[PDB]
Amino acid sequence: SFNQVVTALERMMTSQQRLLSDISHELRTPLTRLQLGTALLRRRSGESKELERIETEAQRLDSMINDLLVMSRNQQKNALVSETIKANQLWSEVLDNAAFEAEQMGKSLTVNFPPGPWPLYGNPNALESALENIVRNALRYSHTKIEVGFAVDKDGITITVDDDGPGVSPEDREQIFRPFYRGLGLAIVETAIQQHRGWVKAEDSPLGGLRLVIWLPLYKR
Amino acid sequence: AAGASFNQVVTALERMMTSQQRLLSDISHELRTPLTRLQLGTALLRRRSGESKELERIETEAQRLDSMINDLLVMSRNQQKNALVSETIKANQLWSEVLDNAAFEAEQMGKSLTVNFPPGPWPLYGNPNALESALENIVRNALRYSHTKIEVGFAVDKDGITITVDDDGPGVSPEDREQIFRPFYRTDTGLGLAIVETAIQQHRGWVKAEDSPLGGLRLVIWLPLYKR
Ligand SMILES: Nc1ncnc2c1ncn2[C@@H]1O[C@H](COP(=O)(O)OP(=O)(O)O)[C@@H](O)[C@H]1O
């Protein structure tokens, strides 16, 4: 029955993925026809700003569908692949690359309260890229400075990212999380952190901009 | 700790599923952004250059996609809530309520549902919510398209249960029989048989559409029995 349960859980998941790859094939059915259509028009007639725009909007859609497949598969990679990991070990490189990128922009990143050997359970690549996006995003709004701080209590780690940028109005605070924001978006992070039983909140930064608060629970055996 | 390690994995996959629920509804919301840009692009090209077989085709493929995005946005809301648990279950317990609500809905429409061959205490292993909503959609369908009557029949052998749903409605042409199972497919949301086909194939069973002796469409669900 251990095998029976394993085989059952595999089929729950493979069927979810089948349904998704079948929706994407059905969305691509007219999309490929559209792309074949522009291709024939491009050869028959000339190239134009309009035809260029139609062709790039077609790619933009196919890319989104392609992200939907991958990001779905990755959420499975994330639930099945997980381990006990220390706060300082996990995000040290993240903060080091980020410190260098600020130095290049002429800006200054400061880790006032550094992470310690604090137990976390979960996908390391997921949590690595979670803070990485918040930190890349804080390098955008910020005029000159960014500040990262780590806190720990009996319940969990609290990561706080602050910028001296323009920030966000009280109304827009709750509505700062949706994808394809033009890192990628900020809803990837919300999903990623809620996947690890944590939460994310946006606030007024004492620096003048926006304060991003990531909370994750500590790992207890 | 033998089952404590299972709960933890189940809870993880539960959170994994609800995160894939969100991701889908968010992609679908974002898909109308480039589509409108594409439609304003063809519109300007129609104005600049002339009208052509190509431009006509691109414009109709854009509509076809828009429709799908709408269907995807509706079947983003009302997601398949609280699934993922497989268990041993008896056929009669499983679909009793399904057939009872369905018998009442027919009575309201002035139509008549008949369970000629009822389900028995037959062993099944799998997600109950998945199998309940599988037949539920097939009967939802058969209630809508039928003119006056619907017939449900259960059969069992050493290999498995065979559920047959028949309606006196218009039915489907020989060509569209397999096509009605595809996502967004409609003969004229189209995600009904898409979901049923997945739910059955998941339980290593099968679904087929045929000519009904009642005059409409015959839907055949075959599931295997659970052996201890
Ligand atoms: N009982 C039926 N009789 C005739 N046509 C049917 C029947 N059931 C389904 N169809 C056709 O197959 C299509 C696909 O079915 P389905 O996936 O369940 O979509 P929907 O959610 O609109 O019912 C329907 O839109 C309809 O054209």
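Going by Swiss-Prot, the residues shown for chain A are 224-405, 418-456, listed in order.
We read in the header that X-ray crystallography, 3.3 Å was used to get this structure.
Using the three backbone atoms N, Cα and C, a Cβ is placed for every residue, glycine included.
Quick look at what Swiss-Prot annotates:
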- A:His248: active site, nucleophile (ACT_SITE)
- A:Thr252 to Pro: In cpxA101; a cpxA gain of function mutant, decreased autophosphorylation, decreased phosphotransfer to CpxR, loss of phosphatase activity, responds to periplasmic protein overproduction (MUTAGEN)
- A:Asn356 to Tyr: Nearly complete loss of response to excess periplasmic protein (MUTAGEN)
- Item | Chain break of 12 residues - Cα distance A:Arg405 to A:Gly418 (Å, rounded to integer) | 9
- Query: How big is the gap, in Å, between the Cα of A:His248 (active site, nucleophile) and that of A:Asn356 (mutagenesis position), rounded to a whole number?
  - Reply: 30
- Query: How big is the Cα-to-Cα gap, in Å, between A:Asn356 (mutagenesis position) and A:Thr252 (mutagenesis position)?
  - Reply: 34
- What count of other C-beta atoms do you get within 10 angstroms of the C-beta of A:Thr252 (mutagenesis position), across all chains shown? 16
- Have a look at the recorded positions (A:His248, A:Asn356) and report the one with the fewest Cβ neighbours inside 10 Å. A:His248
- Query: What does DSSP call A:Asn356 (mutagenesis position) in the simple three-state scheme?
  - Reply: helix
